[PDB]
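S.K.: Quick one: the structure is below, and I'll ask about it shortly.
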Amino acid sequence: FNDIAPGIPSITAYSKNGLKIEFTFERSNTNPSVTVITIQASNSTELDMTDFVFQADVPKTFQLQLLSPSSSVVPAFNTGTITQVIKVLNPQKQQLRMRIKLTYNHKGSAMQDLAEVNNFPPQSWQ
Ligand SMILES: [Cl-]
């Protein structure tokens, strides 16, 4: 008797100042080196986060494809999310590593953060 979801476990990649970014993963059925990550950004605060831009880097052996995001606004009070697809190419199947760069306005400040994603599960690259 085991209760874990079948497939690639989801993670909270970042959570700070009321911004929360979740990652869910889909391994391609046809291409063992391709992993599709859908990001959901949420805002648990009382003010909207505007002009949201999610960017990311991977190591040189990898390749990245960022598709366009559903929106620029992370609504206040958790009334919606921003969705963005990113595809990761890992031809050598090495340990997945990602640095994210976030940029947005909130509470009358231009917000910046740069942070490493530390909790990729082994099934997102193995
Ligand atoms: Cl987590």
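We number chain A the same way Swiss-Prot does; the residues here are 697-822, in that order.
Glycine is no exception: its Cβ is also placed from the backbone N, Cα and C atoms.
Below, the features straight out of Swiss-Prot:
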MUTAGEN   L762 to E  Strongly reduces interaction with EPS15 and SYNRG
MUTAGEN   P765 to N  Reduces interaction with EPS15 and SYNRG
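Surface or core, plus neighbours and distances: that's what I need for these features.
M.R.: When other Cβ atoms within 10 Å of the Cβ of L762 (mutagenesis position) are tallied across all protein chains shown, the result is 14.
In the three-state DSSP assignment, the secondary structure recorded for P765 (mutagenesis position) is coil.
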S.K.: What are the sequence-distant neighbours of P765 (mutagenesis position), meaning same chain, six or more residues apart, C-beta distance under 8 angstroms?
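M.R.: Result: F748, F750, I778, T779, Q780.
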